[PDB]
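Asks: Before I ask anything, here is the structure I am working with.
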Amino acid sequence: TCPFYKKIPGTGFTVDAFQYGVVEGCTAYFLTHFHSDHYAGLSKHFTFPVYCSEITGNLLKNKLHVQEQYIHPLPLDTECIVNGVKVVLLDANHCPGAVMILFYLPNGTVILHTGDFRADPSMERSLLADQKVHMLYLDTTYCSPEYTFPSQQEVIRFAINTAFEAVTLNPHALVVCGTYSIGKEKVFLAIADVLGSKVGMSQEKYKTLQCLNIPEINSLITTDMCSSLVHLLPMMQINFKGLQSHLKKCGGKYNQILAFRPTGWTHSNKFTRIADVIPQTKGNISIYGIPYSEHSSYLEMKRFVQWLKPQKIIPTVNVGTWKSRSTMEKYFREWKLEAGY
Ligand code: NI
């Protein structure tokens, strides 16, 4: 049964609620982004109206085969009317196609659902600036002060510099990047751009990237692995056994692998700076864990909320334990007392 924190009161709407069968009273189903924990349940047999971004709509049609007549894509930053309720989709700074959703209830209440997001000061100048928000449904993934990580830009600087140095020392090294979902495309695209290579990948993954409206993509990716020196593999194969095996398959073209695992947070963050990150090495294989996040750090989250000043916060992540819930509620109170709302 659908939990309360996926329901929008005073509407017929749910958010990211496709795994519960027919939700009683739901007249439209919103989907914030194409990640499996959120889309779980959608297929070609779905016959209710789904409302989402253009990019999420492309993925629904091509990857899950949802029928076109049930896909309702909306433009960003534009006031739209859905079943008699004004809504606006905003960029969530998460994966491609990811949105937050502003709902303007018929009684005057205004709700923001963040979906999954990485808060940024740029959001303080969207259509959020223009009215008060009463209730916030918040991505609380890293809602604890131990979660610090660098900017995306510092992480890509590290990755480009490391790859360029390694391949310039050894023109026979191959770079491998792990993936298991959309998101974090800048990692492998930035490395390929510095090396003057296209990214090589499976046909399934190529199909997925072709749905993303990324400019000049035919220029950056390919299914011809033999022509590429940056290869994308499943995240599960990013280990010494999986990489040894892949290196065999390249037929003696390469004699070394440098690999990247973009994680979110890992406790090496508490102590070590990005500049100081070192790989795990075995023989001619090195594996770098890099803290590339698509969710808010604790500080980014706190800045957003203290700027928005919502009357009520509803967490959407870490809600399954009493200790987690109590911890987040204590931070929300601190923030409110410090800022004065
Ligand atoms: Ni997500």
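Throughout, chain A uses Swiss-Prot numbering, with the displayed residues spanning 700-1040 in order.
Header says: X-ray crystallography, 1.4 Å.
Yeah, the Cβs are placed from backbone N, Cα and C, and that goes for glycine too.
From Swiss-Prot, here are the annotated features:
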type: MUTAGEN; residues: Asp838 to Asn; note: Impaired nuclear focus formation, reduced interaction with PIAS and increased sensitivity to cisplatin
type: MUTAGEN; residues: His994 to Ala; note: Impaired nuclear focus formation, reduced interaction with PIAS and increased sensitivity to cisplatin
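Provide an account of the burial state, proximal residues and distances for the features listed.
Replies: The Cβ of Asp838 (mutagenesis position) lies under 8 Å from the Cβ of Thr813, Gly814, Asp815, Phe816, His994, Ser995, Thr1015, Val1016, each of which sits 6+ residues away along the same chain. In the three-state DSSP scheme, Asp838 (mutagenesis position) falls into the coil class.
When secondary structure is read from DSSP and collapsed to three states, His994 (mutagenesis position) falls in the coil class.
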Asks: Around the Cβ of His994 (mutagenesis position), how many other Cβ atoms lie within 10 Å? Please give the count over every shown protein chain.
Replies: 22
